[PDB]
Amino acid sequence: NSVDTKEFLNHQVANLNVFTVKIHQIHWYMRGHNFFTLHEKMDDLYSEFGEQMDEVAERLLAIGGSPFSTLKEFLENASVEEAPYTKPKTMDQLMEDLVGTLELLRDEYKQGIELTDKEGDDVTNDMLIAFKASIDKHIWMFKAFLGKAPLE
Amino acid sequence: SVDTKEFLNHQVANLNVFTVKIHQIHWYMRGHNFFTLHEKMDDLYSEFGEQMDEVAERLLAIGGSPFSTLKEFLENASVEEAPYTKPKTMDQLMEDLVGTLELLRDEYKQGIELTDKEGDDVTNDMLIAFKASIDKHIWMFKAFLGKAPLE
Amino acid sequence: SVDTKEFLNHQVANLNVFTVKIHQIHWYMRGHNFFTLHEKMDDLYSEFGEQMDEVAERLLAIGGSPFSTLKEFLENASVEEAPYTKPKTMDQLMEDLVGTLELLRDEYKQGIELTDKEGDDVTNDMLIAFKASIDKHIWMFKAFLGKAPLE
Amino acid sequence: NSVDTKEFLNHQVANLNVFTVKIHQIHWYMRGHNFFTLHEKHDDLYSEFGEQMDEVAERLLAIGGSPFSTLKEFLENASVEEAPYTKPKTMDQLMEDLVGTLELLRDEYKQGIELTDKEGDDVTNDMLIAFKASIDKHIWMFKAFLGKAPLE
Amino acid sequence: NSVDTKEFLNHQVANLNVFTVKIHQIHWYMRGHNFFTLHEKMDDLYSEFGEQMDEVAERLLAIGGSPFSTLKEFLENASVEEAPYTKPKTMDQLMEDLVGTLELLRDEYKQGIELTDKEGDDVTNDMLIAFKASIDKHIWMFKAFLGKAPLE
Amino acid sequence: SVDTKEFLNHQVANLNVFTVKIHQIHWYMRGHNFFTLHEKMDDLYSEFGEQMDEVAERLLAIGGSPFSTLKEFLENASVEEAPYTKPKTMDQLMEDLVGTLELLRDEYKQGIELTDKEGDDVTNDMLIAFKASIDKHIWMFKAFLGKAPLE
Amino acid sequence: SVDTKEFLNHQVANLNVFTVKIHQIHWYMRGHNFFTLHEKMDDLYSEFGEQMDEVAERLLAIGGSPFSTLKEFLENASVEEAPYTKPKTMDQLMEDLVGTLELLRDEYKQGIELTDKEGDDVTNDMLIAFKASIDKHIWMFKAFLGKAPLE
Amino acid sequence: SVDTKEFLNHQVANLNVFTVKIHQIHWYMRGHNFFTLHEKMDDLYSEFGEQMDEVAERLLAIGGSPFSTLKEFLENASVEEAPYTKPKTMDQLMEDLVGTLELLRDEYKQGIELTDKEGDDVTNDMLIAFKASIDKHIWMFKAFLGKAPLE
Amino acid sequence: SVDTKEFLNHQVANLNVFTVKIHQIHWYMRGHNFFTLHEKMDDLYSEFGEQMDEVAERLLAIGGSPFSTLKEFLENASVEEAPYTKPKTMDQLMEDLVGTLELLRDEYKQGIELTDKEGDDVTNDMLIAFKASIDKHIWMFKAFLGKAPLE
Amino acid sequence: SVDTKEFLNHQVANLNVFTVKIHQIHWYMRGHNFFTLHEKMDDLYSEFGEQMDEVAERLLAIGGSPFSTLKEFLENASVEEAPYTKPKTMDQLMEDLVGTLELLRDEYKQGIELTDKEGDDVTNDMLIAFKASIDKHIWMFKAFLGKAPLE
Amino acid sequence: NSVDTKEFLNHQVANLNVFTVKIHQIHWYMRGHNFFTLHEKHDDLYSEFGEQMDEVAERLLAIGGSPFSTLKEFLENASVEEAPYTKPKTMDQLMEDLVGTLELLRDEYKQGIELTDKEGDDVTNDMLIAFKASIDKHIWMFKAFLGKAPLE
Amino acid sequence: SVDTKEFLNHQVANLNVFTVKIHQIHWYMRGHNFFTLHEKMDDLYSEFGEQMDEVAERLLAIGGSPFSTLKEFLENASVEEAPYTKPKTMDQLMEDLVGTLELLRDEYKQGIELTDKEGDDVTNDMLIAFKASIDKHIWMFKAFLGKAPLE
Ligand SMILES: [La+3]
Ligand SMILES: [La+3]
Ligand SMILES: [La+3]
Ligand SMILES: [La+3]
Ligand SMILES: [La+3]
Ligand SMILES: [La+3]
Ligand SMILES: [La+3]
Ligand SMILES: [La+3]
Ligand SMILES: [La+3]
Ligand SMILES: [La+3]
Ligand SMILES: [La+3]
Ligand SMILES: [La+3]
Ligand SMILES: [La+3]
Ligand SMILES: [La+3]
Ligand SMILES: [La+3]
Ligand SMILES: [La+3]
Ligand SMILES: [La+3]
Ligand SMILES: [La+3]
Ligand SMILES: [La+3]
Ligand SMILES: [La+3]
Ligand SMILES: [La+3]
Ligand SMILES: [La+3]
Ligand SMILES: [La+3]
Ligand SMILES: [La+3]
Ligand SMILES: [La+3]
Ligand SMILES: [La+3]
Ligand SMILES: [La+3]
Ligand SMILES: [La+3]
Ligand SMILES: [La+3]
Ligand SMILES: [La+3]
Ligand SMILES: [La+3]
Ligand SMILES: [La+3]
Ligand SMILES: [La+3]
Ligand SMILES: [La+3]
Ligand SMILES: [La+3]
Ligand SMILES: [La+3]
Ligand SMILES: [La+3]
Ligand SMILES: [La+3]
Ligand SMILES: [La+3]
Ligand SMILES: [La+3]
Ligand SMILES: [La+3]
Ligand SMILES: [La+3]
Ligand SMILES: [La+3]
Ligand SMILES: [La+3]
Ligand SMILES: [La+3]
Ligand SMILES: [La+3]
Ligand SMILES: [La+3]
Ligand SMILES: [La+3]
Ligand SMILES: [La+3]
Ligand SMILES: [La+3]
Ligand SMILES: [La+3]
Ligand SMILES: [La+3]
Ligand SMILES: [La+3]
Ligand SMILES: [La+3]
Ligand SMILES: [La+3]
Ligand SMILES: [La+3]
Ligand SMILES: [La+3]
Ligand SMILES: [La+3]
Ligand SMILES: [La+3]
Ligand SMILES: [La+3]
Ligand SMILES: [La+3]
Ligand SMILES: [La+3]
Ligand SMILES: [La+3]
Ligand SMILES: [La+3]
Ligand SMILES: [La+3]
Ligand SMILES: [La+3]
Ligand SMILES: [La+3]
Ligand SMILES: [La+3]
Ligand SMILES: [La+3]
Ligand SMILES: [La+3]
Ligand SMILES: [La+3]
Ligand SMILES: [La+3]
Ligand SMILES: [La+3]
Ligand SMILES: [La+3]
Ligand SMILES: [La+3]
Ligand SMILES: [La+3]
Ligand SMILES: [La+3]
Ligand SMILES: [La+3]
Ligand SMILES: [La+3]
Ligand SMILES: [La+3]
Ligand SMILES: [La+3]
Ligand SMILES: [La+3]
Ligand SMILES: [La+3]
Ligand SMILES: [La+3]
Ligand SMILES: [La+3]
Ligand SMILES: [La+3]
Ligand SMILES: [La+3]
Ligand SMILES: [La+3]
Ligand SMILES: [La+3]
Ligand SMILES: [La+3]
Ligand SMILES: [La+3]
Ligand SMILES: [La+3]
Ligand SMILES: [La+3]
Ligand SMILES: [La+3]
Ligand SMILES: [La+3]
Ligand SMILES: [La+3]
Ligand SMILES: [La+3]
Ligand SMILES: [La+3]
Ligand SMILES: [La+3]
Ligand SMILES: [La+3]
């Protein structure tokens, strides 16, 4: 039982809804001397990945699929993980979580680029490549914030 | 007993379920009114997402801790959701939307009364502004369905 | 015996009479302050037309039916109008404007009391916002006339 | 009618005030599947014909006249008709009322174009011509909405 | 020896250059309690009538003519009059001069509208009508500033 | 013989041929004035496409039916076209452009007279405005060519 | 047989036929969805005119010569046109639009494969971007028609 | 013995002292967060200058006379100021800022109660809106300091 | 015994007193020129607040420490202030404004000379630019008062 | 002897002659560079008109009285003008423009020296800024003519 | 050359810094009838290729590389050539230098498109493709300025 | 023995080395202040590229010939560069930035002295304006490092 382009895209709809909720979690709960800069930065990421999510869902529609569209479906299909905010985290801890999710998305998107190349879906292939370009840039910048190299 | 913090957190959950429902309608709608209502759902997605952020951050400002996971939202919301399995007419989708707007209207009225009793003037006026917008939306979408606002 | 719906509809009529008066002043004014006050009347025309629309649509949203003909506006308004037949000074025109602003202020105060008593919080806060703007205008136009706001 | 340029312009001040109030009536009371589009559309018309009304009144001032400026005067003088909204009307009925008033204004403006041509008031003549150009376009579009040819 | 369309347009090039210089004179030398409003208003008129002047000159070019283009030519052909500012004038006096020049331009433009109608130059005719529309509005407003009716 | 509707439709055809010609010049031009005139052709393309739309919709508004296929445009246009096979200098391209502008000027003059006679004041003033712009373009492009506007 | 230059030129022809068709629909449409779809056709006209310009200029940049007359467009296009004689419903007009979008999708797919084979990476990615937009349009207009995107 | 007019005038004084303090912090701050917080102080300077103007002009509109000299501000303010004599850390400057924000919050709460008791609905809602913003700022600057809003 | 740092700090004090005076005039003015001059005072408030900030930050950049409390401003300013106790005419308020502008002009002339003598080229040119603006304002406000600039 | 007021008035006259010359070039130019230089003359007309207004109003601010009639401008200007009688090449027109720019440059240098001697720091720096722009223009228009700036 | 994706990108950082300085040389030293148009045009190119340079350097960072960041490194590594402006050049000669460098960058970018395709770096591949699209358009337009076909 | 032309050309070289250094810092910086300072370096890159262009074009306008190759910039600059080979802290990078700003400040002071002595008033005021900005930057970046501006 293989995963085709429709199944991959729907999986990323689920992932991206979990991810945007996580971005809001960080936005709301962060504390520390870098608050103002990172508080705004989370708004930027929230918009960007919400747009990605919409575009993925509507590409899935355009190839004849049916996107997940309830919280229950997102939780049942996402590989991105979430956790309630119970005890105080440092800013560095929150950014480590963010970067970890960005790396997860990068690697899964690479799987989807290979898949859509194989299946001959050139539109979806280039869409995913553009998304990955942005993700790679974000990983460099947030790793730099943490004092690390991009692929470290 | 439900206090101001608990009410606001309940609405964080509700509003997250609701914006996802708005996207469901946006994506799955069909029919002659597609282009108009397709765009309208984007307008609503933005407005109620903003409401959600403002509610969560008012909760923070009074010393609370907003729900912030899909699991919590589903565990706590009173807004209902369902997977899109069978085709729905545009009228059916707008009836779902209107029903959820009416639910939020009535719950916001309960929260206005609660915050008025407790003396939280800021939260009270925030909820009042939200309800003003919701009431206008109910009038307009009921009009689309050929009905009066309170019918 | 006057409820919130009847009050709001009364102000629909008042505000239509008032905007026509603002245009009368806009067109017929003369004197050294012409250019500034000519533009100012456009600002007021827009603001109070917006007020009128918001009032009518709030009346709709609470289940009412706004007056929507000149015949109804004349039949129901408490704002007064008179044809421009003989020359008036700029001060006389602004005294008429300020007198009408004072009428609207006091009637809006009655409606704030009414809606606070009947429990319509959305309409109540709407009227309070309008009154804030009207009070500022009264200060400024009294200042133009060389007077304190409440004299 | 037995009307010179000043009397014609003042007549249109009265008409246009009745018309803008009618546009608001339709804006407020309309119902049906076409609500959102036409609801906004009537804001467009309200702005345009209020601007026309101001321009007509101020051209009347500029040629030495005195515009009507009370509701009593508008009602006593307008040929545009109004009626209270008492029983439900379909969207098609509301647009038929709108179109009927647009046709009335078109034909009266044509009378004014001829009159101002004869009297030698070239400014007023060209002003009315521009207004009629817009009215004619509106008539085509709203008849099309109703499924009819522009002059049917 | 009749005046044709080319000669009329060139005459108005001269007039409008004299007029814009007069507007600057008023802008610079005015005093009194209405200074700020009228100081800015003169900038508005300066731009508007400079644009009129450019459009007149380039319409003259487009019909095969050659516009005056030196101060000497403007002074030798304009009917608009100018005078050095030697003794203090009141604001009302300056606006009376402005209105007088506006009325001169209105009446000459009316002559040109008749002329171009007769000669069959429809473009120039409608250009002049549009200009006259604006002039008539200005005359109403500035007469109102002076406490007078537009045609008084 | 030719009435207002037939005249306007003839110009719909002409203007479609003309905008395609403007694109030909835009694409194939070479020489030291490339960048300026390349952009200039974009300006004309927008302007005369807008003219074409306005003419077609005026024709609709007076009860007519605009041509709306390439076959009809070629069948009715008096503007001439030629495939780009041998290289043309910038001056040859601009002389073709100017020649077509002069054709449109003269035909628009005929339509101005016709609509004047028929009493169609709206169409008359529309064509006059168009001709004003065309005359300005003729002056400027003739100047580019080192010539007087009517030479 | 067909190389990249010939493919691109074929699409210059197609896109000119298509934009003229979009104007036909813009002008002749009637029905309750008039205002929304009238504006929508303006959006498509701009988008596919831009596509046409980009294709023609890519053809220039790889050493080719774009078609640039109505005669050539009609001689080479596979997009079909018909004069508007009998009245068409809004659904018929939208089905014609959608049919042409599907033609362009399938032909663009052939060009994507061809340019991939020939090693023209720029042209390949250009056509992919165009096809992304076309696929979205097909989904939305099929939805307007009450159909699934590939039905 | 403090009425609405006296409360508002007290806040005119407080807000002038506060904006000058904001400039002190803007000018003298040092440390790694310099650029971000330097800009942030401009934002606060604008917001609370706007508040000061609105308070003074509301005082005018109810018949009062705002303090309008540095001497009056100093004689009446409850907000404290001190010359910058020795270097302070960014955290110390932000703790001073937050302390003044908390002072303004608590005094506004008193003014909301007072104006509610006296029946000044406009002034009451103005103070509520201001307090909403102040509470949000307290949450954000406390977060910067590593603390909960009410800690 | 006054150097560049002391001169600049003296002007920080002067400019804070001045902007508060501008607000006094803005708030308390009455008469026929109310609307125009009311807005004009906002313009001056912004310009001279900007000057004050630039002066303080230039003082920082040359190693100085700007006054940053109302007490310091009052202890050091040469600009005068007085409480608004009895009504003043618009002409009296503008005469006060002009008097302060002339004071600032003359002191700046001294500062231009001082900084030229001390070799501070940046500060010298900053003061020259400010004085250019002040001189223009003196001409305009004197004109409002019916006087020549130096009368 | 020429003092600062006399110098500035001389430049009011010069600049009025110059802007009229710029329009002459704008209107009468022909040749291949028409569109570029036609627009460029509008840019110059605006810039030197602004210079003229600033010079006249600086003269007002120092107690002077600017020339304000065509007769005065012609009586006092050193910039020369001539009617356009015979065709001029674009190069000839730009040589006239450049010659006038060089005249203004040299006269402005004399005025910079004069105002430096007299101690008018504001006027001095104003003239310096003007000369900076003039020098840049001379470089660019000399480059157009194929020459170095000072050749 | 014997070059992987990181080395290719760094080579283009060096090239693009040499190129932007060349664009300024042309901007500053050009003379002739086409001065104003091409003077502005080079500002356009300076912005575009400086942006390209930044994007290339930051993609290099995002894949774990280290961009050259000194003039010494740029000179030691670039294949784009530069020469001091000593004797006068015609506008055509300057544009021939510009076009020659654009052709060099086009061909090297093509090498990088092939290389990144082979190595599986899809993001970098598509980035380079977009850049080459722009370069090819520029080559057509500047050859047209010179009176030549794009590939002549 | 160094005149104005030689000084300006020296600063052309310096400013090109400096902008490349700004990009080095932009690309290689790491640490908690990354996002703010990353953007800040773009601001500086633009500003000092603009400075460089203005200096080169002023040199042209006074008859000079700017350096325009990397080889010339390296041969002539006094600003230092070093490859980024081992990790540096944000403080170290900003200390390098500030050191270069101080070099440019002091050299610009030398050029201000030089041009004031040689009588080039335009270049003199240009350099003074640049120095004003540089001095402000020195204050702000020293503040970031926790230091006073001139330590
Ligand atoms: La599967
Ligand atoms: La920001
Ligand atoms: La989207
Ligand atoms: La999107
Ligand atoms: La969407
Ligand atoms: La492949
Ligand atoms: La394939
Ligand atoms: La493939
Ligand atoms: La509880
Ligand atoms: La819309
Ligand atoms: La928000
Ligand atoms: La918000
Ligand atoms: La909000
Ligand atoms: La937020
Ligand atoms: La209470
Ligand atoms: La009752
Ligand atoms: La204004
Ligand atoms: La509103
Ligand atoms: La509204
Ligand atoms: La409304
Ligand atoms: La009465
Ligand atoms: La009363
Ligand atoms: La209550
Ligand atoms: La309230
Ligand atoms: La819309
Ligand atoms: La108007
Ligand atoms: La008006
Ligand atoms: La009736
Ligand atoms: La006639
Ligand atoms: La006549
Ligand atoms: La006639
Ligand atoms: La004659
Ligand atoms: La104004
Ligand atoms: La113009
Ligand atoms: La114009
Ligand atoms: La012009
Ligand atoms: La006629
Ligand atoms: La005729
Ligand atoms: La005729
Ligand atoms: La016939
Ligand atoms: La341009
Ligand atoms: La149009
Ligand atoms: La249209
Ligand atoms: La149009
Ligand atoms: La020829
Ligand atoms: La006629
Ligand atoms: La007739
Ligand atoms: La007739
Ligand atoms: La006409
Ligand atoms: La030639
Ligand atoms: La073949
Ligand atoms: La729209
Ligand atoms: La394009
Ligand atoms: La193009
Ligand atoms: La494009
Ligand atoms: La069908
Ligand atoms: La391949
Ligand atoms: La390959
Ligand atoms: La390949
Ligand atoms: La690709
Ligand atoms: La259907
Ligand atoms: La008391
Ligand atoms: La910021
Ligand atoms: La305010
Ligand atoms: La205020
Ligand atoms: La105290
Ligand atoms: La104290
Ligand atoms: La502490
Ligand atoms: La502490
Ligand atoms: La001392
Ligand atoms: La204003
Ligand atoms: La500042
Ligand atoms: La500052
Ligand atoms: La004292
Ligand atoms: La004192
Ligand atoms: La006095
Ligand atoms: La006195
Ligand atoms: La003398
Ligand atoms: La331009
Ligand atoms: La100015
Ligand atoms: La200026
Ligand atoms: La200026
Ligand atoms: La001025
Ligand atoms: La001195
Ligand atoms: La340009
Ligand atoms: La970038
Ligand atoms: La960057
Ligand atoms: La070499
Ligand atoms: La591949
Ligand atoms: La692969
Ligand atoms: La591959
Ligand atoms: La030497
Ligand atoms: La920012
Ligand atoms: La610059
Ligand atoms: La520059
Ligand atoms: La430059
Ligand atoms: La060193
Ligand atoms: La040193
Ligand atoms: La000196
Ligand atoms: La200076």
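Going by Swiss-Prot, the residues shown for chain H are 6-156, listed in order.
Per deposition record, X-ray crystallography, 1.9 Å.
For all residues, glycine too, the Cβ spot is worked out from N, Cα and C.
Residues or ranges marked as Fe cation 1 binding site by Swiss-Prot on the basis of experimental evidence: H:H31, H:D58, H:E62. Look at Swiss-Prot and you will find H:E62 tagged as Fe cation 2 binding site. Among the mutagenesis entries in Swiss-Prot is H:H31 to G, noted as: Slight decrease in DNA protection and significant decrease in iron affinity. Retains only one third of wild-type DNA protection and loses iron binding ability; when associated with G-43. Quoted from Swiss-Prot, the note attached to the mutagenesis of H:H43 to G states: Slight decrease in DNA protection and significant decrease iron affinity. Retains only one third of wild-type DNA protection and loses iron-binding ability; when associated with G-31.
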Interface-proximal recorded positions, chain C, C-beta separation under 8 A, candidates H:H31, H:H43, H:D58, H:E62: H:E62
Distance from H:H43 (mutagenesis position) back to H:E62 (Fe cation 1 binding site), taken between C-alpha atoms, in Å: 29
Distance, H:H31 (mutagenesis position) to H:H43 (mutagenesis position) (CA atoms, angstrom): 5
H:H31 (mutagenesis position) versus H:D58 (Fe cation 1 binding site) - Cα distance in angstrom: 21
Other CB atoms within 10 A, centred on H:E62 (Fe cation 1 binding site): 17
Which of H:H31, H:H43, all mutagenesis positions, has a Cβ with the fewest other Cβ atoms inside 10 Å: H:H43
Other C-beta atoms that fall within 10 angstroms of the C-beta of H:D58 (Fe cation 1 binding site): 18
Residues among the recorded positions H:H31, H:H43, H:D58, H:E62 that border ligand 33 - Cβ under 6 angstroms, in sequence order: none
Secondary-structure category, per DSSP, in which H:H43 (mutagenesis position) falls: helix
